[PDB]
Number of protein chains: 2
Amino acid sequence: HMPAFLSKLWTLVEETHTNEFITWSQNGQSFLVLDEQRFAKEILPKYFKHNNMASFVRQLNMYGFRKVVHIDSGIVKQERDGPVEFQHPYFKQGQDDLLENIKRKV
Amino acid sequence: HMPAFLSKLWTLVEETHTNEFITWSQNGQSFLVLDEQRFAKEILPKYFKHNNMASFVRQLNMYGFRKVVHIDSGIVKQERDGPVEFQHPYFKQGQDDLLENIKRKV
DNA sequence: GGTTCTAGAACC
DNA sequence: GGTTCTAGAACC
């Protein structure tokens, strides 16, 4: 049976009504958390038994997800935090059959 | 010369105008972050070159601070996150002479 | 030294 | 398995 974390993550990303906060990236190769602070306080506790981004991120890394790092190539944008993007080779828009390949690290 | 992190942490805690966000606990044995989300976005970047609670906490642990853990002894308070308290034996209200005993772990 | 990303371990 | 707290390592 699919781990709850992955089922819930898929649901979160795929669901349109959460797309202000968490959504597929534009080519469906990763997912975005667009408003980390409101995602954590308003969305996480509806799905998990916490409201901590750090605990969500710990689960992402536990299941092999990696952060897509965004650098400041140019002007420093202090006004805007760089959304927050995570990727797994087997977490892909339109490819729910691949989810079974994702494994918890221990 | 005192590490910038410790100088800035002392300043943050001691300064009255930041006390909505970060302040001594009531017996001066620890410090409190009362509004983690606004502390991180409004206060951290005035002092450090980031606005991430996780990066602040990493520095706390790097210098030997530990979280004072708060358990739900009774009713679950989902509406209210449990402020956030950190302690170091040598970080103490009215005892700035002790700060020199705090050491970075590597 | 400071910041970021990820993971080990304890606790649940 | 999930959540929390802390630390190793890479990058700056």
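Start at 1 and count along the chain as shown; that gives each residue its number.
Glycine residues also receive a Cβ, built from the backbone N, Cα and C atoms like all the rest.
Swiss-Prot has this to say about the protein:
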- A:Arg104 to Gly (Swiss-Prot position 109): Fails to translocate to nucleus (MUTAGEN)
DSSP state at A:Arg104 (mutagenesis position), helix/strand/coil: coil
Around the Cβ of A:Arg104 (mutagenesis position), the count of other Cβ atoms that are within 10 Å: 11
